[PDB]
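Below you'll find the structure, written out as structure tokens, and then a few comments.
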Amino acid sequence: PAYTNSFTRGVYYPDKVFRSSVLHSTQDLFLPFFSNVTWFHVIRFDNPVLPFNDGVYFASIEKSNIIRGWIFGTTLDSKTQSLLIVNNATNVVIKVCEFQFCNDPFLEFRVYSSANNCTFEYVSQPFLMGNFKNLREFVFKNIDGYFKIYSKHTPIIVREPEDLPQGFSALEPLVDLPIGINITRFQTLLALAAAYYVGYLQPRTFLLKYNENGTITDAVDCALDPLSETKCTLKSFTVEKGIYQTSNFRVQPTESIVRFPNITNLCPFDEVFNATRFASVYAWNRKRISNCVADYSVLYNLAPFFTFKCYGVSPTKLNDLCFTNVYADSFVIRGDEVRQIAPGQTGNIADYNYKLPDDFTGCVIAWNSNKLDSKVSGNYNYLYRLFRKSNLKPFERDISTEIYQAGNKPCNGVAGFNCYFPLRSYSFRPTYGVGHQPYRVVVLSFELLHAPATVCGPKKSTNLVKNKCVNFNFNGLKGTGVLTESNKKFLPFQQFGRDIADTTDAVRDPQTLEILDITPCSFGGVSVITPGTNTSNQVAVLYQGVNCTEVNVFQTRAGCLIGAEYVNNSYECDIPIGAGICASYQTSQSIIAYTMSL
Amino acid sequence: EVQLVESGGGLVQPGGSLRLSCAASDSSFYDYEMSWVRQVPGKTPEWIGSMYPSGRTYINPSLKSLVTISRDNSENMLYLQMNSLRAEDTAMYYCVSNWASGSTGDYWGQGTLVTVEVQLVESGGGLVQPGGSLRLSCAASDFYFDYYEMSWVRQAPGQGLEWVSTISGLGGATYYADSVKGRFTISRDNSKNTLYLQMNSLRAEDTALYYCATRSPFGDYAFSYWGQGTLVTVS
């Protein structure tokens with residue numbers, strides 16, 4: 001057992017998209033820089049089965065390659081579909097099958113015991129690539145059922161550092177096996193002064209810089225030093241004189257929790273879409289959906305409707321936003337004033353038949369078709385409100401048959417001249433223009449209340465993790481932190497300051513009755529003072545007076561800083577640290593904490 | 001259990017007055033508008049007439065001035081005397097309680113086939129006995145937004161604020177919290193535009209400073225209008 005350095009060795013391509021001069025900062029599996037990785041010295045059996053946490057970054061500097069194959073598998077007990085790579089002399093074959101590997105990882109087919117029910121096999125003919133000892137590096141992982149293997153075999157210099165070469169590298173995607181079997185253990189195959197360089201691709205946030213040619217120029221690990229943390233906050237790779245803060249980069253999220261829904265049985269959402277003759281125009285039904293789970297996928301491909309004009313909320317991403325109650329209406333109007341169904345519109349049916357408030361976070365839907373109705377007999381079944389002496393209030397039933405009066409004198413209920421009835425029949429003929437087509441419109445009203453959610457999206461539900469820095473998106477409130485099972489009963493509802501600039505502290509579990517306190521993983525206003533990478537590569541930290549003891553330090557009324565020394569002398573203010581005190585960069589060449597020249 | 005009866009039919013000669021009889025189920029199902037709809041075999045039904053609860057009737061302009069219907073006795077009388085009979089209108093006839101709630105609240109007949117300004121002031125007294133019901137009221141001056149949702153939030157000093165009541169403006173279903181399940185209920189009286197909170201047996205922890213805040217169900221998650229505040233000292 002031994003440790004060594006793995007600087008700038010382990011960076012690969014996250015996806016297969018060939019971009020050009022972009023900024024990629026996706027939190028994927030990478031090997032951090034300056035990580036204490038194991039260095040196996042081989043001339044015998046010294047390397048045991050290596051743990052496959054999230055990926056293996058193998059490397060070897062040697063000539064006349066005798067270490068070429070790698071042994072994969074979950075338990076290596078002929079239980080699951082293992083992986084084998086046979087590239088002895090000229091026939092390279094990647095077989096995804098159950099091989100019982102014995103205690104002899106070297107060659108020549110005596111490595112495995114026998115065969116079993118095998119699976120797909122890659123027939124890749126390209127070979128897996130007395131002057132010096134060339135370097136060959138490979139990256140193995142498996143995510144989303146894709147066993148991706150990366151390789152950047154390149155001629156190395158003739159033993160300049162003798163441990164690991166300098167410069168940045170990016171292993172191009174070699175192959176991608178479509179098998180989705182899980183792998184937990186890792187080993188190697190000897191094809192018989194080499195060296196085994198392996199590491200663990202622990203999940204962290206990495207930043208890369210692509211070019212127009214395809215190569216990656218720079219890359220930052222965002223987890224090595226406070227300067228590295230600050231570099232991944234401005235979305236850049238060069239820094240200058242200044243002081244900047246970070247946001248939860250020293251501790252990276254491990255897993256992801258959602259737990260959005262709690263119900264599996266759907267609701268009768270199609271009864272209002274496909275049924276018999278609906279309501280009239282003067283009267284409109286209102287079905288109140290209850291505890292259920294929403295599945296808008298069946299409303300898209302089946303029964304192709306018209307445009308999904310959704311006002312207030314986004315027209316897409318409707319399978320994630322969860323509400324408390326969702327009401328379903330019913331209506332059928334003429335195909336000449338349907339545009340008045342939008343919020344804030346005016347007209348005939350939007351003034352005396354059905355009004356909409358100025359704030360309506362719902363959506364309209366229509367499946368206008370004169371085939372289910374409008375027979376050739378004379379259509380006078382549907383009625384509508386004719387006129388009203390007063391204005392209609394939004395979301396108000398109008399079940400009333402009072403004698404409408406529009407003359408200079410009241411009619412006293414006679415139905416004569418200027419005393420017409422306020423309900424006039426409609427006429428829907430199948431042979432007419434587009435302006436006389438029955439639009440069976442429905443205004444699905446989506447509102448949010450203070451009650452627990454009853455019908456959420458169709459996504460799945462993950463497991464709850466306690467005492468861990470993770471992300472959680474329960475009811476649209478995405479939060480990165482640690483959840484604690486506390487006893488803070490009487491869930492807060494802080495809205496005094498209207499939530500202008502304020503975050504949350506605790507939430508309620510949407511699955512069962514529970515309280516989860518949200519705590520930041522690592523914060524406190526950690527501001528790093530970077531003088532610039534052009535001068536040196538040494539920075540200091542400062543805290544805005546939180547604890548002065550994080551669970552060459554000087555005490556001031558601004559917090560505590562580490563990485564400098566206080567100077568009793570005073571000079572010109574160059575870099576303001578805090579509370580008037582400033583710093584500079586003078587000769588050894590470093591930063592000081594001289595007093596402000598007041 | 002609506003079990004309205006329909007009688008009248010059989011062989012008829014073209015030209016006359018078809019006397020039907022749609023009787024209710026000896027109940028008050030006549031508070032709303034009933035309808036008489038004709039259905040032909042192998043096709044969707046065709047509406048004929050509609051009787052409104054306010055002593056009014058309405059027939060289709062197609063079959064106009066050829067059918068009359070009236071009650072005139074405050075009983076189950078829906079004769080629907082069709083004048084100038086013929087052989088074309090010979091089809092299925094059945095009265096429905098309300099032809100405006102298709103497949104949701106309608107009840108078809110059996111079938112008779114024939115041949116041929118932000119002041120939300122509150123109220124309340126003083127201290128409350130240690131265990132006993134109470135009642136609080138909330139008035140809304142110059143307030144007509146009947147689609148907003150109401151809530152009785154408690155914002156007493158010390159601990160945080162809570163949510164108890166929820167009156168769906170678009171709906172009306174009573175939504176309570178977890179700790180007030182078997183506790184005081186709410187009712188939104190739209191006549192006088194006020195709020196009623198009928199309290200019940202309270203414990204020592206029920207001491208708070210409940211308010212009367214209303215907000216819009218569509219939009220943000222915060223409140224819009226406040227009140228004045230009331231104190232309930234349960235000791």
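We count from 1, first residue shown onward.
Cβ from N, Cα, C; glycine included.
Around A:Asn182 (mutagenesis position), a 10 Å sphere centred on its CB holds 11 further CB atoms from the protein chains shown. Where Swiss-Prot documents A:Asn182 to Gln (Swiss-Prot position 234) as a mutagenesis experiment, the accompanying text is: Increased resistance to neutralizing antibodies.
Listed in Swiss-Prot as a natural variant, A:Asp46 to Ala (Swiss-Prot position 80) is described as follows: In strain: Beta/B.1.351.
Every protein chain shown contributes to the tally, and the Cβ of A:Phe387 (variant position) ends up with 14 other Cβ atoms within 10 Å. A:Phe387 to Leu (Swiss-Prot position 456) appears in Swiss-Prot as a natural variant; the accompanying note says: In strain: Omicron/EG.5.1.
In this chain, no residue six or more apart from A:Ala501 (variant position) has a CB-CB distance below 8 Å. Quoted from Swiss-Prot, the note on natural variant A:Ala501 to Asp (Swiss-Prot position 570) is: In strain: Alpha/B.1.1.7.
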Other C-beta atoms that fall within 10 angstroms of the C-beta of A:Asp46 (variant position): 10
Gap length 11 residues; flanking Cα-Cα distance, A:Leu107 to A:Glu108, Å: 5
Cα-Cα distance in Å between A:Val551 and A:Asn552, where 20 residues go unmodelled: 17
Between A:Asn182 (mutagenesis position) and A:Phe387 (variant position), the C-alpha gap once rounded to whole angstrom: 70
Pairwise CA distance, A:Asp46 (variant position) versus A:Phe387 (variant position), rounded so that it is a whole Å: 93
Distance in angstrom, CA of A:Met129 to CA of A:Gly130, with 6 unmodelled residues intervening: 17
Gap length 17 residues; flanking Cα-Cα distance, A:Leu192 to A:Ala193, Å: 13
Gap-flanking C-alpha distance, A:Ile43-A:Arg44 [7 residues absent from model], angstrom: 7
Cα separation of A:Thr587 and A:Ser588 (whole Å), the pair that brackets 12 residues absent from the deposited model: 4
